[PDB]
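Below is one structure; the comments refer to it alone.
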Amino acid sequence: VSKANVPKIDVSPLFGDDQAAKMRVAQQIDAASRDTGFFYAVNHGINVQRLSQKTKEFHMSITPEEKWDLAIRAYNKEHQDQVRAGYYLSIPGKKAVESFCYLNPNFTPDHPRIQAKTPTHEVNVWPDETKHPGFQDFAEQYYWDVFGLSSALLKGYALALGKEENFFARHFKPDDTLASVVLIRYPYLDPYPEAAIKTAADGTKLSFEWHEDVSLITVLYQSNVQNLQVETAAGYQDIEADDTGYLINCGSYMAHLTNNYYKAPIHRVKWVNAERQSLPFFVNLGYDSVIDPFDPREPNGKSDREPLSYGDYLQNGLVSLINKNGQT
Ligand SMILES: CC(C)[C@@H](NC(=O)[C@H](CS)NC(=O)CCC[C@H](N)C(=O)O)C(=O)O
Ligand SMILES: [Fe+3]
């Protein structure tokens, strides 16, 4: 098994006003997006230290009672409004991973999308503050820290594609973004239940099967345990871990709107028996956001693809990923 070329790109110019330096970042984003589809964003300005410090613990201190009380509807029929946000329980002997998903903190009962009961919008659920002091504050703060990094990255992608820097970011707004954070725990287990291990066609033991991400881009922090592989024509290649950087890739909404010029890389999660964290931020637009497709391979830039509303894209994609790769 070979190793994927995953360049480390200093993204710090994307926060500044040196326009040629921003173009030199954009060139690197373009090159990576046309190669394996992954890069590490470094010099990103976020305190990923601990982000990790916490997150395993939140993880290491929630009880079964609290898990049921926060569980999504797949695990708790009483919680019919929790499709996306809440706790995703492990099933000892069967399913090792567990996770906690939250959405835009601005989705409250006052928000018109909550009032209208629009699909994919939910009010976040949180544990008791006294049992988990500082957790909600940390998690909401983190959402906006990674929102800020993601905005800057979106400026890089726009410039890489020959657009003005706000081409994507103008649709990525605190008042309506459908972006989500997931705090994932992958446990060490001895014995590890074979029922929680999948076998790929090529024989590789996996925790999560091949997929394209449902996102515009995905902005991922993981602890220092190698696990991800990306598909290339020559087969799957290992993505090296880097617990100081953010691993970035495009999702299928980007592939759609660029006429597949920036493909959504197919990737999977190898099985590794080690305690680790996987903390994605899925960069989603607003429910009504529409980006007009274009084809940067064509002299006239024109695409015949239909502009997709982001919310309907997300509703279709999240359901499809559950059906194909299982309830997480
Ligand atoms: C590699 C990570 C992205 C992580 N995988 C994942 O998070 C996988 C594949 S991208 N993602 C999902 O299942 C979609 C979660 C969507 C979320 N509940 C929401 O409503 O927005 C892992 O470590 O398994
Ligand atoms: Fe993924």
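Note that chain A is numbered according to Swiss-Prot, with residues 4-331 shown in order.
Per the header: X-ray crystallography, 1.4 Å.
Cβ from N, Cα, C; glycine included.
Its Cβ placed at the centre, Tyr189 (isopenicillin N binding site) has 25 other Cβ atoms within 10 Å. What Swiss-Prot records for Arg87, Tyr91, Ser183, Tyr189, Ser281 is isopenicillin N binding site, and it gives experimental evidence as the kind of evidence.
Under its mutagenesis annotations, Swiss-Prot gives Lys98 to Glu the following note: Strongly reduced the catalytic activity. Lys98 (mutagenesis position) falls within a strand segment according to DSSP.
Here Swiss-Prot flags 176-288 as domain 'Fe2OG dioxygenase'.
Among the features that Swiss-Prot reports, Fe(2+) binding site is placed at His214, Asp216, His270, with the record citing a large-scale study or a structure entry. When secondary structure is read from DSSP and collapsed to three states, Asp216 (Fe(2+) binding site) falls in the coil class.
The Cβ of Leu223 (mutagenesis position) lies under 8 Å from the Cβ of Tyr249, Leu250, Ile251, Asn252, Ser281, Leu282, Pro283, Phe284, each on the same chain and at least six residues away in sequence. Here Swiss-Prot describes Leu223 to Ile or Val as a published mutagenesis experiment; the accompanying note says: Strongly reduced the catalytic activity.
Among the mutagenesis experiments that Swiss-Prot reports, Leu231 to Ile or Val is described with the note: Strongly reduced the catalytic activity. Contacts of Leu231 (mutagenesis position) defined by a Cβ separation under 8 A and a same-chain sequence distance of 6+ are given as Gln225, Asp241, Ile242, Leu250, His270, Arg271, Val272, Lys273, in order along the sequence.
One mutagenesis experiment catalogued in Swiss-Prot, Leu231 to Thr, is accompanied by this note: Abolishes the catalytic activity.
Positions annotated as 2-oxoglutarate binding site by Swiss-Prot, on the basis of sequence analysis: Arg279. The Cβ of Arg279 (2-oxoglutarate binding site) has 20 neighbouring Cβ atoms from other residues within 10 Å, across all protein chains displayed.
In this view, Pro283 (mutagenesis position) is surrounded by 22 other Cβ atoms within 10 Å of its Cβ, with every protein chain counted. Annotation note: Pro283 (mutagenesis position) sits in a strand segment as assigned by DSSP. Listed in Swiss-Prot is the mutagenesis experiment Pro283 to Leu, annotated as follows: Abolishes the catalytic activity.
Figure note: comparing Cβ neighbours within 10 Å for the recorded positions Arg87, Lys98, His214, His270, the maximum is reached by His270. Sequence-distant neighbours of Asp216 (Fe(2+) binding site): residues of the same chain at least 6 apart with a C-beta under 8 Å from its C-beta are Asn252, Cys253, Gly254, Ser255, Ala267, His270, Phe285. Here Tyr91 (isopenicillin N binding site) comes close to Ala74, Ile75, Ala77, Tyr78, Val100, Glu101, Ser102, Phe103, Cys104, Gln330, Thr331: these same-chain residues lie at least six apart in sequence, with C-beta atoms under 8 angstroms from its C-beta. Note on proximity: of the recorded positions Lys98, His214, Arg279, the one nearest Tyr189 (isopenicillin N binding site) is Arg279, by Cα distance.
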